[PDB]
Amino acid sequence: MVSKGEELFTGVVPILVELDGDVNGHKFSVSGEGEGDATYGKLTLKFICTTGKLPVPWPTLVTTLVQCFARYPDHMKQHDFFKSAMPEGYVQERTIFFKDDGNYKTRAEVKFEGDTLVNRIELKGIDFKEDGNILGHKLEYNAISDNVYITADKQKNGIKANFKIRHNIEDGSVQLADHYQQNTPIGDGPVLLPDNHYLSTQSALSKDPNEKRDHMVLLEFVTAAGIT
Ligand SMILES: [Mg+2]
């Protein structure tokens, strides 16, 4: 048996994302739309900065901008917290430490609004260097990929995760972003508390040749692994 929430993901699901951000006082908003097909761990999304120019690099916002779309192998379906929390949803919180630079703190609510999966986020960044790789826009517009390591957090009826993102700098070096994550259900029903495992995630970044607004197109694959 799969969670009741998992039943909501058997087809292609529309996705909406809304983010309000403030990084060193630079305020901005992002809207996104697309679709997810969890059977294949597959997402296609387009994001637009609705306030003008984005004041940080797009790659630094990818992880913030719906892990309920992960493909869990049949043998791992009892470990999918994210879908189990649906439709009422979950809160996803992170702190993201950019090595030798500032940090993002994020709080999001991910839930269904009818048949649409919605991710609403607030992001606050502090302590960035004005001429660092973030505020100085020194990060290449490059894919990110890595493993999200998940553990249960029984005391909050949820999960924690940690991972690293190695962003390529234009000079050939690396800007590390150390992620710390916690997710807690919004509803009061039972959820699936997992054994340790990870999400293997790959995000490909591109541009819409017809789009003049500041934007990001993503094609992403997310697959659970690490058990059997
Ligand atoms: Mg301070």
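Heads up, residue numbers simply count up from 1 along the chain you see.
So this one's X-ray crystallography, 1.0 Å, going by the header.
A Cβ is built for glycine as well, from the same backbone N, Cα and C atoms used for every other residue.
In Swiss-Prot, a mutagenesis experiment is listed as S145 to P (Swiss-Prot position 147), annotated with the note Increases fluorescence at warmer temperatures such as 37 degrees Celsius. Using a 10 Å radius centred on the Cβ of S145 (mutagenesis position) and all shown protein chains, the other Cβ atoms total 14.
Quoted from Swiss-Prot, the note attached to the mutagenesis of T201 to H, W or F (Swiss-Prot position 203) states: Results in significantly red-shifted excitation and emission maxima. DSSP classifies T201 (mutagenesis position) as strand under the three-state reduction.
Listed in Swiss-Prot as a mutagenesis experiment, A204 to K (Swiss-Prot position 206) is described as follows: Abolishes the tendency to dimerize and leads to monomeric fluorescent proteins. Listed in sequence order, the residues of the same chain lying 6 or more apart from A204 (mutagenesis position) and placing their CB within less than 8 Å of its CB are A143, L218, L219, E220.
Among the mutagenesis results in Swiss-Prot, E220 to G (Swiss-Prot position 222) has the note: Suppresses the 399 nm excitation peak, leaving only the longer wavelength peak at 475 nm. The residue drawn here is the original one.
Cα of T201 (mutagenesis position) to Cα of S145 (mutagenesis position): a span of 6 Å.
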